[PDB]
Amino acid sequence: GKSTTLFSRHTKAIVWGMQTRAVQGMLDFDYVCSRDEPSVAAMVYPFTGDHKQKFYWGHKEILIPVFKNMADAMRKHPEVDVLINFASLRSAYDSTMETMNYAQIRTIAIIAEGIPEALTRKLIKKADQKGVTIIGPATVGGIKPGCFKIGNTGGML
Amino acid sequence: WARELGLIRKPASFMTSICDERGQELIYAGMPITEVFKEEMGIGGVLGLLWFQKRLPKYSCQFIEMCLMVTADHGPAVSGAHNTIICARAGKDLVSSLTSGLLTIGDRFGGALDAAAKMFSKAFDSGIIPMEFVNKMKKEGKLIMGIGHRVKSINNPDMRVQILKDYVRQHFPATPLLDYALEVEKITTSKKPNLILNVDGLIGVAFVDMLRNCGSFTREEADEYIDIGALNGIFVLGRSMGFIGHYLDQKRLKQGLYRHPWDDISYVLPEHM
Amino acid sequence: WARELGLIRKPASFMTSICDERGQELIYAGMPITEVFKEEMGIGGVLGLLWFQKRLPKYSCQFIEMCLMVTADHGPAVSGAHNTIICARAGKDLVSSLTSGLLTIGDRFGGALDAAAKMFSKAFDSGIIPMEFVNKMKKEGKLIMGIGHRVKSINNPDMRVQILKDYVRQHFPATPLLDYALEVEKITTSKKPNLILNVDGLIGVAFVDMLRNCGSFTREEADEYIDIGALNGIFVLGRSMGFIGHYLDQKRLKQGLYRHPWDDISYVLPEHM
Amino acid sequence: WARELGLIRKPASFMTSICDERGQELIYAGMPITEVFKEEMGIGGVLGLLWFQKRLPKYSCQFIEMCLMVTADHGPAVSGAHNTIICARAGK
C-alpha cells in the first residue's frame, strides 16, 4: 500500500528536532527551483513551547511554527505526508513507532547513526502492512531536483 | 558596502516598534511630528502614542494629563522624596540624584496603584457582590488597597479626589468599575468613619475605566497593559516631576551635608564574638 | 507630648520650601490644589510652580508643555535608550529599568542642552560680535554645541526646529538671545552646508529666552536656575517618557535575553603575566 | 556561515582587554583560572590582575586586601549608609 510518486512540486514535510540550519538548508532549495510555496510546515520539538520560528524565504521573513506534540501537527495541517526525524540515537525509536500510527504520512526517512539492528528490524514490520517507504538510518538523504530535497544533501548552495 | 547592494543576510534583534527616527521626519507610532500639532494634541496625546500606539481621542487625552497633574509630589516626608533630598545635600548633580529617588517605588510605597487595580479588576470581571467581597477579605486579613486615609474621610472630603470625580462623570460613558468602586465605598463608610477611596485608589480604577470604555482597545490591550505595569508608568512619570522640584529647592538654598545624629540609633550589638 | 505644649526647643534641618502637605488641602508653591483647575492651567502650569515657584503666565505654560513634547524619544539606537532595552530584556521591572536608563544623561550624551545655553549666555551678556565669537572658537578647537546635524540642514530643514520657530515668534516679546542665535547661524550656514541650530540647540536658547523675557523673574533667578541645572530637568523629564515607551514595547513583544555575540569583541589580552 | 570561512570583513568596537571567556579555560589578564590557585594568591591577587593587568607581587597583595578591610562600613549615621537603610525599609 505505497505511493509511486514520492515527491513533487506540491510536497510538504515536517522535520523533528531543532536543526534550524538544515531547515534553512532545505528552504533555500525551494527558492532556486522557484517553487510556489515553502515545504517545511512545522518543527516538532517537545522541549519548547508553541511559537513561530523566523526564517528567510529569499529576502523576506517567514514564520514557521514550532509544535510540542505530534497530534497538534495533524490538527491544523493534515496535508503533510512526509515526516523526517533528525534526533540522535538515544530517542530515535520512540519518535518513530508513535509516528506510523498516523497513516496520513506516506514517507519516513531516518538519519540517526548508532541504532541497534533489532530496532532496525523492529521498524520494517509496521510499514510493510501499511505501505510507507523507509529510507532509514546512516543516510545523508535524497534529492529530487526542481521539486524537493532532504537534509544537507549537496551542502551549501 | 557588501550589505548595501544586498547579497548576504542578517538576523535582527531589537524589535522596538516605536519612533522611526531615520529619514526626514520623525514618525511616531502612527504619525509624523508636524502632523501632531496640526491636530494640536497635548502631551497626553503623545502619552497615548508612545505608550499605547493608538490615536487616543482628545476627551481622554486631557484626562491622563489631568491624571499625572494630581499625582505630583506629596511633601518631603515620604520615603520616596526623602532619599532625593539626601542625595541632593551630598551634592552629586541632578540626574544621579533623581535616579536615587525613583528606586523606592516598589511594593511598600507608591505601587499602591498596581494593587488598587488588580484587586478590583479581578473582583469585578470574575466578580461577586459587594457585600461578600468585603466579607471574603475580612476573614483573611489583606485590607483593601487604595483605601485608608488618616485625616479627612467623611463629611469632610479630600477636595482633590472629588476634582477627578466629576471629570470622570462628564466625558466618560460606560463606567462599570467606578460605579462598582463607589459601592464598595458605601458599605465601608458605614463600617468606619475613615476608609474613603484614596487618590491612588480612584486612579487605580479611573485609569482602567479609561481603557475599556474608550474605543480602540478591545479587551486584550486593556488587561495586558495593566498586567505589564504601565499603571506604574503614570506614577513614576508623575512623582518624577516633583522630585526634581524637591531637588532644585534643595540646591537653591545651598544646604550642607546631612548627618542624622546619634540620638535615635540605639545600637544592639551582642556581647562578645 | 512635651513638645506639643511647647516647652523645650528643636533645631530644624530639611528646609524644603515646596508642597505643603499637612492640613486639609495640599498647597503648592503659592496655591491650593483646587484653585489650579479653576484657572485650569496645564501641567506646564505646575511645572512653573514646582520648579520656579512663580505663577507663570499661560502664554508660556503652553511653551514648556510644547517644549518637552518635542524632546520625546529620538530612536532606539541612542545610548540612552539602548541601556533601557537591555534591562528590559533581562526582565527586571519598570522602575528599575527606567532607573538604569536615566543614568546615562551626562557630559557626552544628552547634556548638550547645558552646553548650548552656557556657551551663548556667556557670549551675549558679556558678549561680542558674531563674527569674532566664531573666530575665537575656531582658533582653539571647541566646536559650538547645539549645532551639527548629519542629515538635513540647508534648503531642507528638520521640520521640528521650525515648529518651535514660529511659536517663539508670536507670543514672545523681547528676544535678545534667539535673534543673536540666528545671527550665529547665518555666518555658519555660509561656512558649511551643515551646521543649522539643532533641536537641542534652540531649546538651549528658547528656554533662557523664556526666563528673562517673561515677568516675575528679574535677572537673578534667571541665571542661577540655569546654573543649578534645571534645564537638564526639561530633558530628563522629557526623555523619561520615551524610555518607558520603549520598555512597554520591549515587554509586550515578549523577548528573550540578549547576549551581544562574540564577533565584535577582539580581545587584546597581553602575552603572559 | 559566510564569516566563518572568512570572506567579507567587519570593523570591531568593544575593545575590552580583560577576561577571555571563550575557549576551554577563563584566562584572566595574564593567566588561566587554575594557575591562580597554584600560586594561591588572595583576592588582592585578582585585584591586581582585573584592575591593573600586572602580576602584582604577594607582599602588596596582602596590603590591598588589608586596605579595603579597614575601609568597611562606618556606622549607620553617614549619608552613604543612611539611604540604603531607607530603601531597605521600603522592602525592595
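The residues of chain A that appear here are 487-643 by Swiss-Prot count, in order.
Determination method: electron microscopy, 4.3 Å.
A Cβ is built for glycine as well, from the same backbone N, Cα and C atoms used for every other residue.
These come from Swiss-Prot:
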type: MUTAGEN; residues: A:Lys540 to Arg or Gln; note: Decreased acetylation and increased de novo lipid synthesis; when associated with R,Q-546 and R,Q-554. Abolished ubiquitination by the BCR(KLHL25)complex; when associated with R-546 and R-554
type: MUTAGEN; residues: A:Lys546 to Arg or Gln; note: Decreased acetylation and increased de novo lipid synthesis; when associated with R,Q-540 and R,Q-554. Abolished ubiquitination by the BCR(KLHL25) complex; when associated with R-540 and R-554
type: MUTAGEN; residues: A:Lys554 to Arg or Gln; note: Decreased acetylation and increased de novo lipid synthesis; when associated with R,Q-540 and R,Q-546. Abolished ubiquitination by the BCR(KLHL25) complex; when associated with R-540 and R-546
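Feature map: Swiss-Prot annotations on the structure.
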{"residue": "A:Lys540", "record": "mutagenesis position", "DSSP (3 states)": "strand"}
{"residue": "A:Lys546", "record": "mutagenesis position", "DSSP (3 states)": "coil"}
{"residue": "A:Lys554", "record": "mutagenesis position", "DSSP (3 states)": "coil"}
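When the Cα atoms are compared, A:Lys546 (mutagenesis position) and A:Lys554 (mutagenesis position) turn out to be 26 Å apart. Around A:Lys546 (mutagenesis position), a 10 Å sphere centred on its CB holds 7 further CB atoms from the protein chains shown.
Put plainly, the mutagenesis positions A:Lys540, A:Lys554 were compared by Cβ crowding within 10 Å, and the winner is A:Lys554.
Calculated from their C-alpha atoms, the gap between A:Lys554 (mutagenesis position) and A:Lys540 (mutagenesis position) amounts to 17 Å.
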